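Worksheet: the structure to be examined is printed underneath.
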Amino acid sequence: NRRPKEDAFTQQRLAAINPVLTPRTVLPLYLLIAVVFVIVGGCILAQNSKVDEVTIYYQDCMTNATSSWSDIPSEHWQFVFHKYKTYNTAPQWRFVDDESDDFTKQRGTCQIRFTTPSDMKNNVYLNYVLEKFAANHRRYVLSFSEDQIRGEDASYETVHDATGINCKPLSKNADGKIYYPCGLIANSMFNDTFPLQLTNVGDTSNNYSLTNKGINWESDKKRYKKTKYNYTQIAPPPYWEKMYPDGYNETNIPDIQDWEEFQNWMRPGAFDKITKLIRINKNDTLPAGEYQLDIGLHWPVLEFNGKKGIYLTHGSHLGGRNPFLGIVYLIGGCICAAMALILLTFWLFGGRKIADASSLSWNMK
Amino acid sequence: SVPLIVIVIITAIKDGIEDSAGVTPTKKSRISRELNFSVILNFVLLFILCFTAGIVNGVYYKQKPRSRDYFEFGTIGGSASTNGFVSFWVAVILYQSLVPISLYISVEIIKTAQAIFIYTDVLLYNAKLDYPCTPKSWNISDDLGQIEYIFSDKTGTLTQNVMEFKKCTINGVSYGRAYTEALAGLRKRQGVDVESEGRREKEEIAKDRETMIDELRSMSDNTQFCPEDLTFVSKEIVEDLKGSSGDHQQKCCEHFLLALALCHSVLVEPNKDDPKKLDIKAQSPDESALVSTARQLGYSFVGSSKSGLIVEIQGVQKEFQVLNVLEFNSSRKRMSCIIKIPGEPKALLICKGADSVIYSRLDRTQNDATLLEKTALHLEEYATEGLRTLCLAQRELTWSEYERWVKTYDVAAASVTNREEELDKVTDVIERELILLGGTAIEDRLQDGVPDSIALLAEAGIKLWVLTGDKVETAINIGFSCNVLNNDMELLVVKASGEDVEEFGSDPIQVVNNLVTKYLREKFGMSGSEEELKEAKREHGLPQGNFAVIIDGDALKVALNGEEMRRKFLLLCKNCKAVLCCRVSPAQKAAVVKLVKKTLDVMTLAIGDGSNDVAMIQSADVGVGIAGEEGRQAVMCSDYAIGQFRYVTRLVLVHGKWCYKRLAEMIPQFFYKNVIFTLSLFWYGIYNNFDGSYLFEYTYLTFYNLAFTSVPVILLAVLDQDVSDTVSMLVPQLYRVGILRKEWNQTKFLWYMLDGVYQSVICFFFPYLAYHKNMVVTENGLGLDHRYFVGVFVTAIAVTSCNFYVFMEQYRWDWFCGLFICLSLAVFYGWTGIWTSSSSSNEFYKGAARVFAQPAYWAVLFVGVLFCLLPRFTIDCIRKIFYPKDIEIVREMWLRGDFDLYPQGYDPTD
Ligand SMILES: *[C@@H]1O[C@H](CO)[C@@H](O[C@@H]2O[C@H](CO)[C@@H](O[C@H]3O[C@H](CO)[C@@H](O)[C@H](O[C@@]4(O)[C@H](O)[C@@H](O)O[C@H](CO)[C@H]4O)[C@@H]3O)[C@H](O)[C@H]2NC(C)=O)[C@H](O)[C@H]1NC(C)=O
Ligand SMILES: *[C@@H]1O[C@H](CO)[C@@H](O[C@@H]2O[C@H](CO)[C@@H](O)[C@H](O)[C@H]2NC(C)=O)[C@H](O)[C@H]1NC(C)=O
Ligand SMILES: *[C@@H]1O[C@H](CO)[C@@H](O[C@@H]2O[C@H](CO)[C@@H](O)[C@H](O)[C@H]2NC(C)=O)[C@H](O)[C@H]1NC(C)=O
Ligand SMILES: Nc1ncnc2c1ncn2[C@@H]1O[C@H](COP(=O)(O)OP(=O)(O)O)[C@@H](O)[C@H]1O
Ligand SMILES: *[C@@H]1O[C@H](CO)[C@@H](O)[C@H](O)[C@H]1NC(C)=O
Ligand code: ALF
Ligand SMILES: [Mg+2]
Ligand SMILES: [Mg+2]
């Protein structure tokens, strides 16, 4: 009726295990964790020591030399292979101009020629790398609309005088028509074209096939929603006037169904370095030989010494060539082993019985 | 606003259902102020962080014009105005995280949690009295581990109010012979034989009882015959009633008995089964014992009549009445009775109390000089063997005296508007004539399991103070009966009375000053006024120099008048265990309590049982009540209550220490677990001219420190068992940790602040350097390459690191803590993998499929947990090897099997 209930929990006597720090217990756990962790570190290092990588920077292949085949400066191309150390094979670059574009500041085609000494394991990725691109500015990164997710077309008030997220900096123009890809994040998109195939100078009868289908997963496929653009209130971004001198008509609307790379740029990079996938090949085993690429030069980058290049790789269980994980694994293994040996020595050197009643802070007297 | 109030109401409702303006009742503790200082330190760290962010956010005037302007073209202008605007609102919207949100409520959450766990202690549950420890104030409980001083009222705490009749002084003759435990203790400490002599004394007392009952049966027949209820054993007085020691002895002895039977405030009620049987219950145990023994010896006071007393002597009935009564007062320390008997009509004013209050006022001109000395010696030995002194003084009023008394009463009855002062003064000034006629002797029994408990507290390194008002000799004898007052120590008595008045009789101030200077110069070295007090307050107390100090009422009364006197008294009271004070009112001892609290502040316990103890508890660091006498009302004006004193041994020593250690360890852990969350953001915001990059999710503002990893810190705060209760009870030396405050300091604050900074360094720079080279680690597809996903990495690392760290410091790996640790990690994983599959994650949207499936996630959390746990675990090992603290030593030795023969929850009272 009133007597308190008796139990282990109400007295805090639940069963427990109290380990203490004694060499009989300390040593085995260290030895086992150390051996297994160093073993897996060696395994991942061995895995990482196999994949290849090539990268070529071409941000300044428009005034470095003339319209002939000149060598790219060494500060732009870096090659890593698992069977060659001094594999220099300096790639060549050429530029071809075209006066069909009024924007003479940055126009033309840059062609590059590189080579590979070995075949490939049927897995090729080609990415475009950007260096020193400030995408972490709040006004820049907090400038995009929510309706573009579903293709909806709301009013200018809902996109200009909205909450902290809106297309505030570039909401309205002189005409007043809103922008479907509003916001500086979309307006500051990389503006380059990449070939859908790779020429093979060795045997031109079979070039190397590429595609831009499958950069990202079906997330965008699970993001796509039916749209209702009014085809009259949508205006090109002010930085897209060269792209759309006539503006959007009832045919040139930017679709999302197939070529999602137009909007794969939605989320910016994690930090200053910028790299996104542009070409994938899973079917064709790439053999050795010399190869050549061609890239447009529409996107201006020299206005602030920004850098831009390409990067071809293979990937692995842990990505591309980056020995940082192996470095940390080895550092941790060495530190843990060193601590284990240090305390083993201190047990040997300071050999004493574990439970010493005289050592208590009240046994002086 | 509303959420805080409603959550407070709901948690109060939970407290109420589990138990069966503002919050703080009176005042907080030192921990509250230290917490305020620590929060101010956190605030100033946030402020300097904001300053070092804002200087860079604005020093870019001479920096290169990067692409921050090539894309925007929205040059607002106004560098002195608009840029400062941006800085101020960025600061006020992005630097609101380091301030503790839930700490201000979590502290009392933890306090009430551990308090209700205290309340549900079935081992703290009384069996006979049936009164468990019921907390009143849920706020102040952390001080119970740092207690270093106990203030005790021996009227009800040290000894129960169960009276026993031993002797009685009538006309200078002591009647009554028995053998109590106090007598045995005195004999054994005197070095004389106690086993054979004790048995001989016991059989002699048995023979005395036999001859007493035989003579009682032979001479007459009494109305209180009883085979087991009889407690009268004194044979000298049973025969000295009629004519044994002369007719004058008879006259004086029955006169004394009648005077005593006319002096009491006791309620007498009949027994329900038998009306004749006595069921005497009242508020004064001593008077109840006196009337009970009067009934046993022949003066049977049966019946409940307030307008007169009806007493029978072997059947002969007689009725009377007491005219005026003045009950015991906290200042009077006596009871007054005015009776008037018609014929030679005569009035009698009788004052009942202790020796100090009765000998203070008497007829100096008219003294017997024979009964006074006899009574003085009688009471001296009575206190020597520990008999509570109860003396009565008589004052006769003749016909002229009765008439002038009536005139004074009728002329002084017209006083209104606080007449009590005038009445007290007039009675004191006109009541200068008193004559003593003797007194009785009563003794008190102790509690259950006092000596072992107080001895183990003393061995715990804590000092206790005990208070009374009767006298010193009974007090020291009660201390000697238990083991709080051992031998091998002399008395630092500073009494301004006694034989010292014969040779150096003067006014008390200078004599007590001379003696305390002697003590402060050539007995102990603290001669000074400032340096010694500061040294004492810096040393924070330690039991050393096992002596005993005694003070008298006059010296304590005059001590409140002198600053030098109070500081020198505080210096000299640094004895080891023994401190005793007598002849003092509750106000005076409350004043000395607050004196010792102010200077060299130390948490003080205020255990008490009575009416004078309320002043102790109302002015104390913490108090505990006792359900004893009518002063049980003190428990409402208290902090904790318990049926008997013997339970508090488990409270302060065991549970209070756990409270102190758990709080003092978990508060720094909570401060550690918060700084990394803001510091990672600070490092991520170094770029973009400190524009204010917001790395984490908009939903991470709360769930990081409110849902996911807030469980194990409070769990360790409340559900920790530092060591088994039994081994702690057998070995209480670990309690020195609360004595020396070896777990609460600013050095620990800074050490964990630096630890948090270093942990944040690892947590931020592991995934960042995992992406420095090519950040193409996807194993399929593109990869993450976004601030939110690297945020997922870093928050996962931080939360698992903090949870494993508090798991590591957790002293009791049980079936309870690890389960909720695993549950916290599981719910973190589940929320991060489920909420990402929703429209509310419009941008992020892909944590589960794009992060967890990646082997890089596990490969990086492995190195994160190693580089978190291993360095500080090795620091823990090296501290436990080169500086092995006592706690882990006793833990491992009892785990090894040394202390396993004893069961769990064993008691010494079994
Ligand atoms: C490829 O993608 C890039 C990325 O945006 C595009 O670059 C952008 O190109 C536009 C077009 O010129 C450019 O807009 C402004 O450029 C000039 C200086 O930046 C500015 O003088 C120019 O203004 C005029 O030329 C316009 O006729 C009109 O604005 O009136 C003024 C005054 O009469 C006149 O000078 C124009 O407003 C963007 O600045 C540029 N982006 C960046 C970051 O520099 C490029 O157009 C895309 N090309 C294709 C083919 O899609
Ligand atoms: C592989 O790519 C090259 C590069 O364009 C192709 O070469 C072109 O071939 C067509 C007709 O065969 C010519 O009209 C072009 O002038 C060639 N271009 C260059 C730059 O030489 C080649 O045909 C492709 N091979 C296959 C099998 O498609
Ligand atoms: C690799 O092979 C697959 C399947 O043969 C190709 O996928 C097809 O691609 C075409 C054009 O991109 C689409 O029209 C088909 O619908 C795809 N088939 C399926 C089942 O999805 C893929 O394009 C090839 N990639 C390369 C680089 O050769
Ligand atoms: N009901 C009472 N009747 C007569 N004397 C009392 C009564 N209660 C207490 N006293 C006197 O007061 C003394 C008790 O001292 P103590 O209990 O330490 O202080 P206080 O009683 O003021 O709390 C005893 O010596 C006793 O003579
Ligand atoms: C629409 O504009 C695009 C380019 O902006 C052009 O290629 C296309 O022919 C135009 N179509 C119509 C119907 O105007
Ligand atoms: F019996 Al009292 F104070 F009078 F404890
Ligand atoms: Mg009382
Ligand atoms: Mg009271």
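The numbers used for chain B are those of Swiss-Prot, and the residues that appear cover 282-301, 580-902, 908-1474, in sequence.
Header lists the method as electron microscopy, 4.1 Å.
Cβ coordinates are placed from backbone N, Cα and C, and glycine is handled just like the others.
Pulled from Swiss-Prot, these are the features on record:
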ACT_SITE  B:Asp712  active site, 4-aspartylphosphate intermediate
BINDING   B:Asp712, B:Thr714, B:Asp1173, B:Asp1177  Mg(2+) binding site
BINDING   B:712-714, B:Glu846, B:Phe887, B:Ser889, B:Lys892, B:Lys916, B:952-953, B:1032-1034, B:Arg1147, B:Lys1153, B:1176-1177  ATP binding site
BINDING   B:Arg1436  1,2-diacyl-sn-glycero-3-phospho-L-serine binding site
MUTAGEN   B:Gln655 to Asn  Decreases phosphatidylcholine import into cells, but does not apparently affect glucosylceramide transport
Taking ligand 4 as the reference, state which of the recorded positions B:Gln655, B:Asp712, B:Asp1173, B:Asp1177, B:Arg1436 have a Cβ closer than 6 Å to one of its atoms.
none
Name them in sequence order: residues not among B:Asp712, B:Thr714, B:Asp1173, B:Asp1177 whose Cβ is within 8 Å of the mean position of the Cβ atoms defining the Mg(2+) site.
B:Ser711, B:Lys713, B:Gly715, B:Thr716, B:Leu1031, B:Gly1172, B:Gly1174, B:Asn1176, B:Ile1190, B:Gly1192, B:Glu1193, B:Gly1195, B:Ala1198
According to DSSP, does B:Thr953 (ATP binding site) fall in a helix, a strand, or coil?
strand
Under DSSP, is B:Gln655 (mutagenesis position) helix, strand or coil?
coil
Looking at the recorded positions listed here (B:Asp712, B:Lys892, B:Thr953, B:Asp1034), whose Cα lies nearest to that of B:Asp1173 (Mg(2+) binding site)?
B:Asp712
Specify the nearest of the recorded positions B:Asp712, B:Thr714, B:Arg1436 to B:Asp1034 (ATP binding site), where nearness means the distance between Cα atoms.
B:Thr714
Taking 10 A as the limit, how many CB atoms besides its own sit near the CB of B:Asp1173 (Mg(2+) binding site)?
28
Need one number: the Cα separation in whole Å between B:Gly902 and B:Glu908 across the 5 missing residues.
4
Which recorded positions from the set B:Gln655, B:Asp712, B:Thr714, B:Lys892, B:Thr953, B:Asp1173 have a C-beta atom lying less than 6 Å away from ligand 6?
B:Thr714
Pick the one among the recorded positions B:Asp712, B:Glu846, B:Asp1034, B:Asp1177 whose Cβ has the fewest other Cβ atoms within 10 Å in this structure.
B:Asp1034
Measure from the Cβ of B:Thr714 (Mg(2+) binding site) and count the other Cβ atoms within 10 Å, all protein chains considered.
25
Among B:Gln655, B:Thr953, B:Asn1176 [recorded positions], residue with fewest other Cβ within 10 Å:
B:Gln655
Looking at Cβ-Cβ distances, which residues of the chain lie under 8 angstroms from B:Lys892 (ATP binding site) while being 6 or more apart from it?
B:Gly917, B:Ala918, B:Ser920, B:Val921, B:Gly1033, B:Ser1149
B:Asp712 (active site, 4-aspartylphosphate intermediate) and B:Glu846 (ATP binding site), Cα-Cα, nearest whole angstrom:
20
B:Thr714 (Mg(2+) binding site) versus recorded positions B:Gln655, B:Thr953, B:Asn1176, B:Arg1436 - nearest by Cα:
B:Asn1176
Can you check what DSSP calls B:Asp1173 (Mg(2+) binding site), collapsed to helix, strand or coil?
coil
Nearest of the recorded positions (B:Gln655, B:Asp712, B:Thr953) to B:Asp1177 (Mg(2+) binding site), judged by Cα-Cα distance:
B:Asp712
C-alpha spacing of B:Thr953 (ATP binding site) relative to B:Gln655 (mutagenesis position), in angstrom:
69
Between B:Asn1176 (ATP binding site) and B:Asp712 (active site, 4-aspartylphosphate intermediate), what is the CA-CA distance rounded to a whole number of Å?
9
